[PDB]
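Contents: one structure, followed by commentary.
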Amino acid sequence: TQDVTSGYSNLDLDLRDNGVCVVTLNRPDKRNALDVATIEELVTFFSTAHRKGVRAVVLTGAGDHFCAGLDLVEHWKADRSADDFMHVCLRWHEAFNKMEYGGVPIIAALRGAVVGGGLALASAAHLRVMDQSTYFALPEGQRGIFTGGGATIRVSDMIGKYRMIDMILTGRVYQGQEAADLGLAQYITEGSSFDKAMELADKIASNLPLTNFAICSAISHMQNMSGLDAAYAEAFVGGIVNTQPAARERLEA
Amino acid sequence: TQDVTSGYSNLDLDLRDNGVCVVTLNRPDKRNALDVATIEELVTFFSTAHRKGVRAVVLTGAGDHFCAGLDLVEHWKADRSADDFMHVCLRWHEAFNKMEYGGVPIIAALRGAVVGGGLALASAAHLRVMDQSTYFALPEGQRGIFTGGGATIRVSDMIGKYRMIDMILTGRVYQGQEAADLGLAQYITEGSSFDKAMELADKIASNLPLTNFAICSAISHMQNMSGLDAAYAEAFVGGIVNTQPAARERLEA
Amino acid sequence: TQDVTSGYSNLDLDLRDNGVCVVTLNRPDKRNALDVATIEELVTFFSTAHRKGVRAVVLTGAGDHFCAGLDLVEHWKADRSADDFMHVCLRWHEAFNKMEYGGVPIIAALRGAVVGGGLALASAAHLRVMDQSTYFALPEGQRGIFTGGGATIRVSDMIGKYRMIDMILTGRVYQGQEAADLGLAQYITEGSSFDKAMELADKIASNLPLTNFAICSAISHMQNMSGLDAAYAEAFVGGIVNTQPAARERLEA
Amino acid sequence: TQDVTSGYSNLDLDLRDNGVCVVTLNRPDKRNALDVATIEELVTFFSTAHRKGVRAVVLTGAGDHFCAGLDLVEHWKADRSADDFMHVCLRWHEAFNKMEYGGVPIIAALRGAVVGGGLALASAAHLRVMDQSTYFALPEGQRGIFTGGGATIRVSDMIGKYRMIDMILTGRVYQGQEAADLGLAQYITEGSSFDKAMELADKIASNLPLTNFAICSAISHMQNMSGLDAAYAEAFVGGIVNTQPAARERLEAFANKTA
Amino acid sequence: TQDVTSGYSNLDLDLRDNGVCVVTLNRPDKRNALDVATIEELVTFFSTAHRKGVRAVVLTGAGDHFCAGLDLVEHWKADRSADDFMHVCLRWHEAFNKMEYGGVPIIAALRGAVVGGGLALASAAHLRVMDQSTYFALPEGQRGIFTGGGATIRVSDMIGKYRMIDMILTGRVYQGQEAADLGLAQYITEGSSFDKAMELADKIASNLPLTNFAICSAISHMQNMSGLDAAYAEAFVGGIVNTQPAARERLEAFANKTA
Amino acid sequence: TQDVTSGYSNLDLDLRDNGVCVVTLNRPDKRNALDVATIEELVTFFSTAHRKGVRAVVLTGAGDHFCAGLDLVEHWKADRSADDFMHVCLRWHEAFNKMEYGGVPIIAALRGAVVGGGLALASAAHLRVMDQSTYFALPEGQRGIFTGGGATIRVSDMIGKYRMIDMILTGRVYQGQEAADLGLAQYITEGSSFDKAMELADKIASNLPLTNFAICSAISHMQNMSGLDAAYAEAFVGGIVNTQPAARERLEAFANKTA
Ligand SMILES: CSCCC(=O)SCCNC(=O)CCNC(=O)[C@H](O)C(C)(C)COP(=O)(O)OP(=O)(O)OC[C@H]1O[C@@H](n2cnc3c(N)ncnc32)[C@H](O)[C@@H]1OP(=O)(O)O
Ligand SMILES: CSCCC(=O)SCCNC(=O)CCNC(=O)[C@H](O)C(C)(C)COP(=O)(O)OP(=O)(O)OC[C@H]1O[C@@H](n2cnc3c(N)ncnc32)[C@H](O)[C@@H]1OP(=O)(O)O
Ligand SMILES: CSCCC(=O)SCCNC(=O)CCNC(=O)[C@H](O)C(C)(C)COP(=O)(O)OP(=O)(O)OC[C@H]1O[C@@H](n2cnc3c(N)ncnc32)[C@H](O)[C@@H]1OP(=O)(O)O
């Protein structure tokens, strides 16, 4: 429906009949580099997806490469001051925080380069599916750049603080089974990562809206707390989710 | 001694001469599903084990399956309100928090199904030993249920926040070497997981009570703090543990 | 230069022309066991390395073994009170916290035994390179000792809280590819770990001082915060690092 | 300007030439109770105020009472499920978190009742100015319910965890100088709270945008961290704010004696 | 009832018909010093009070002094090792954490000395009522020792980290209105603190059990989190408490004008 | 002694026979503005004071004003890059964190201006004694800049997050009894703040070294944790401090009646 798919210049959207929305980064000529305009579009989409009824998102990059990172051309031309760039980083965080804590399951279908800000974007999804062409790296460090978008936060949760520091400090590249085993992606396929992502998304979309909402917002929040306080919060999350009428019906079913 | 082993209807206890207590979930006809009464028995046992002198616990399920999770039959019949269930979840947390932070080493000897609330229980032990029949999953999500018992907290520490979200979101199953390598169990055996657990427990029971106490309570607490404040707490833990007379004797020995 | 290399009795220093400083634990006759005097030397070196211009550190042990841990001979002879030892532990933390958050990249070239306090020291480096002779363990637990130096904090980040508890509780030893895959070291070599560490250090030293500084201090700090507050801090770190003139020059370059 | 004050209904907006925007809850016949429509307007306004160039906000309620809290009528009628209401609460948090961490100085000009969700709203502003008619309460318990809008977090920061528990647990009312001294408001006036709020806002709007942004976002974030980690973050905030070109003229003013 | 008040020795218990239970430390000849036996009784009582249906607790000390703290005699005599005493402290925490996070409203009716561990005990209650004879101190330093029972945590929440450090570092004594204003007690009376505590408790007991449970457990937990994460948890607490069937009658009372 | 008071320039040090060391900022003609050289001396002194045996510190400023904050002249002239200044701020934190968590009791004897970084410095001490000439402010905004030295952390702990935001956001000045009551200083005197500080310090120095160390380091660390985790840490702190041999004589003093 146009109410979900229109309004974006750098994203191509395709809403399926079961509520799965394919969100395709659409600047293939620039390897889907993320400029401020695209980030704002991500903020808008992920701020409203839940309320608009989107049941799950399959996030992919148009072309052979998922995302080449922050748009360094725009950055270089903009000749940003430290405060201008700090502000740009907060917009990246607003988009990625809405993805991580927004409650709509996001499954990234990766191909080719998932680098720098592109790895930050991939990390903001709940699930990642990589194929035989996919590789991960934070190569900007070699050119004096500190990766943003919360990669230092999310990639540390994915592969461990020390492997994350190794990646940004050395520009080390991971791919194939090695990358999956490291924790960069939960799924690796010999075929189409898009098709595998759709299979996962369709199954997820068939689950209860509230249950998926809790799974895709409460767990990240609880990981930010002491486990002794998270326990208490979890009891309230379980109280609401597990006593919903639709849930009771499924148990009976 | 009856002072340690009597008083439980759903648990079968066997106290060995070296202080190792075998705690066996004993509802094999229901695949050791955890109902409120069993949870209360776990709260009682783990609230008092340290003060009663138990040196280590080998936790296992009677039968071919460790634990089938929360008792969904009791749940369905009870037709719980959100607040009734929130309260039931707090009891699960009281039992599992007493296990994790209580200071008595717990070694789970797993077999067959370790699912849903059963994985939450297994996660509350310090060590897990799995065998060739053991498998892990959080299958309730497919039926609209959010897993409780702190699995979102402990399993995230075990396998990573994103693999934990993947498990609850998709119902994904892990077993064999793959599960051990993922972080679901530190030990995998080709033989008896109970026998391997006993070997581990006997060695642990031969160590100093206070040292084991600190290992099995302080580390979980320190992980809940900033590493800069945990450092300070660790200095005091080390100060008390490492200057005990029994410790000095062992160095000399 | 003497301004960087002189002043240490238990450490041997070698400053290379590109700012890489080799810091060699130098008590090979005692397997580089760490006594209070050596710890104080580590506090001094790592408190001043950044301001003295050191660009990266290659940390190694003289001889066939990296570090045998806390000096148990000094400990036993000192017959320390709980408060005396608590104070000794705070000095270990001061040294290791200066290593972890000080902003100077530290690459440990490991060989042989990396045990007890020696594993705590290795863990305080950002990167670890192990060879075919390297092994890791926390064997003091068997003799009633709780490992200090923040190993419970850092090793948990490296291999997971539960694998860390397993190591201290059982004295379990890891080595070879198994240890690297577990997360004990990011690099494993069939040749010289010192040579591989130097290769890494030389590449790191060729990067921008400020970028390396942020990578080697900000990430550890952000991991101590809720991801929602770390996001904000990261924006300011990115703002300062990514708008430095030297960075702009490298983009143009 | 039309791009800042247009499109709203429950809120009345007035952008002054110096960048101060007066945001008035405009449902006086309902004592400005916050229903879902009004919360969504607050989410919209505070999500974009900074980027739209608003320099400061004076938040007030039309009529004799600032805000009576959650619209209990809409709530009772909707007969909400626990998940329906949890979702409503998250919208409140989206609005109030944007107010607290958004970087735009907000000064609440209070009058009369500042109760329940109304106190949650007042607490989400950086500064509060109360007058002699202002009174504070968390009467939720009386209705048999729990507060929301982050009142348990913000009011505890304002008056202390134990005084916040006392307020919701007993329904205790605070007003006058006692309320100001307790920490419910930094300013209390014998006259118009609105005029005092405008005075504060005009002075704030005359300061540097970046500096106000940091003050109105960084401090709340640093309070959520261990002080040892917050110190490191503070250094980066100061590094960016304290070396901005716009501050050098003022630093020079001190160098001599013009300042 | 016998299933609530039986089996104790160091504590005297009186369960009133409205569910208010009066818990009295009963060792007046020792100024109610807390020895290990008394702490275990507090652990037992507060671990089960909620499930036993206690609606509110009025905690008080027999005699002229609320509680003189750790039983120094038992302590000195036991000549405890550092690990022995660390274990004793953990039992204190088990009792006091159950009081703070247990969900049962606790109102302390203070008189005379509320010192050392005695202040730790008073701090573990949600509300404190002091009279004109009440005084507060953390004289541990004088004995050459550190406080316990979570006083460094709770008293800092009550009066501020720096005032808490001042108290233990100098042995400074607070009393009267000054103590109340400092944050040591929310209520101060010219008469009987016990009667004022009972008034508070009876009103609290007339509110909804679930609502009081949330107020007396959720707020302390949310203070331990970043405010951004606490907000999410608050939404779930409100979702459950605010949609409970028992609250609808009261919401209706407001819908009209009976309320 | 020469091994404690030698080698400094910007600081004047006087070690008294009872172990109390008077640390005086000695740049009165500059109102004791903290430049990089002075911060490095504070880092050096507080990094070693505990191991050197200093029992307590009385921190004061030469002249009529405690400390005017960051040396704005050096700052303006250096025309620092954001990273240069971030690094300067980290040095400030190294000094102030060593003061707060170092374990050596610090008592600030204030006079006149305690502003900007000067308040950050005063806030890093455990106790503050103000006189009738003392006034507090965070006038950074006026200079178009942000505070530093952890003022956003420590002052928020002292007077409340919202009063701290008010101070930097409006430049509001506090003084007299009002400042003391707000939480800016635990002690206010009609006479000499220095003499009152010395009285406090001498009494503190007469207590046990280990006990003071814990009080002056453990409490700040425990405030950075969830209260449930802090309780466990407190038990270990108490285990070590409360069983120290040196405290038994004092415990015995109570056993009888000599105490
Ligand atoms: C995210 S969790 C949040 C938890 C909470 O905040 S619960 C609410 C707490 N907050 C409270 O419990 C505050 C409840 N309200 C009051 O105590 C009083 O209304 C006031 C003290 C605020 C003002 O008194 P007054 O001047 O006498 O006005 P009133 O009581 O006669 O009410 C006038 C109208 O305002 C209406 N009104 C008034 N308050 C609301 C409302 N709150 N929702 C809906 N309609 C309302 C009232 O119904 C009337 O509507 P009408 O009959 O159509 O003319
Ligand atoms: C988890 S860490 C906790 C750290 C702390 O709390 S340390 C203790 C702090 N707390 C303190 O340091 C408080 C110390 N006590 C006092 O200052 C006073 O006793 C009071 C101000 C509380 C009351 O004064 P008063 O009415 O004159 O009573 P008293 O001082 O004559 O004492 C009467 C009896 O109570 C006894 N008594 C009194 N206090 C204790 C006790 N505290 N342990 C044991 N027996 C005690 C006292 O010994 C006497 O016993 P008796 O000789 O057999 O008749
Ligand atoms: C880590 S981020 C920290 C952020 C901040 O702290 S920013 C600063 C906040 N802090 C402030 O904004 C405080 C600014 N200072 C004042 O408001 C006043 O100087 C006082 C109220 C503190 C004292 O007033 P007064 O007795 O009239 O002294 P004065 O204003 O005549 O100044 C006398 C000398 O002290 C010098 N002086 C005075 N303050 C400084 C300084 N602050 N840096 C350098 N030189 C200074 C002043 O320049 C003069 O130098 P001179 O012309 O060579 O004789």
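Following Swiss-Prot, chain B residues are numbered 2-254, in order.
Cβ from N, Cα, C; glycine included.
For B:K31, B:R32, B:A69, B:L71, B:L73, B:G118, B:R144, B:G149, the entry in Swiss-Prot reads 3-(methylsulfanyl)acryloyl-CoA binding site, with the evidence type experimental evidence. For the mutagenesis result B:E141 to A, the note given in Swiss-Prot is Abolishes catalytic activity. According to Swiss-Prot, the feature active site, proton acceptor maps to B:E141, an assignment based on experimental evidence.
Mapped onto this structure are the features recorded in Swiss-Prot.
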{"residue": "B:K31", "record": "3-(methylsulfanyl)acryloyl-CoA binding site", "Cβ within 10 Å": "16"}
{"residue": "B:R32", "record": "3-(methylsulfanyl)acryloyl-CoA binding site", "Cβ within 10 Å": "21"}
{"residue": "B:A69", "record": "3-(methylsulfanyl)acryloyl-CoA binding site", "Cβ within 10 Å": "23"}
{"residue": "B:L71", "record": "3-(methylsulfanyl)acryloyl-CoA binding site", "Cβ within 10 Å": "28"}
{"residue": "B:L73", "record": "3-(methylsulfanyl)acryloyl-CoA binding site", "Cβ within 10 Å": "17"}
{"residue": "B:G118", "record": "3-(methylsulfanyl)acryloyl-CoA binding site", "Cβ within 10 Å": "25"}
{"residue": "B:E141", "record": "mutagenesis position", "Cβ within 10 Å": "24"}
{"residue": "B:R144", "record": "3-(methylsulfanyl)acryloyl-CoA binding site", "Cβ within 10 Å": "16"}
{"residue": "B:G149", "record": "3-(methylsulfanyl)acryloyl-CoA binding site", "Cβ within 10 Å": "29"}
What subset of the binding-site residues B:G118, B:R144, B:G149 has a Cβ positioned less than 8 Å from a Cβ of chain A?
B:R144, B:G149
What does DSSP call B:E141 (mutagenesis position) in the simple three-state scheme?
helix
Between B:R32 (3-(methylsulfanyl)acryloyl-CoA binding site) and B:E141 (mutagenesis position), how many Å separate their Cα atoms?
15
Nearest-integer angstrom distance between the alpha carbons (Cα) of B:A69 (3-(methylsulfanyl)acryloyl-CoA binding site) and B:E141 (mutagenesis position):
11
Between the two most separated Cα atoms in B:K31, B:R32, B:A69, B:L71, B:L73, B:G118, B:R144, B:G149, the residues recorded as binding 3-(methylsulfanyl)acryloyl-CoA, what distance in Å do you get?
19
Which whole-number value in Å describes the distance between the Cα atoms of B:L73 (3-(methylsulfanyl)acryloyl-CoA binding site) and B:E141 (mutagenesis position)?
10
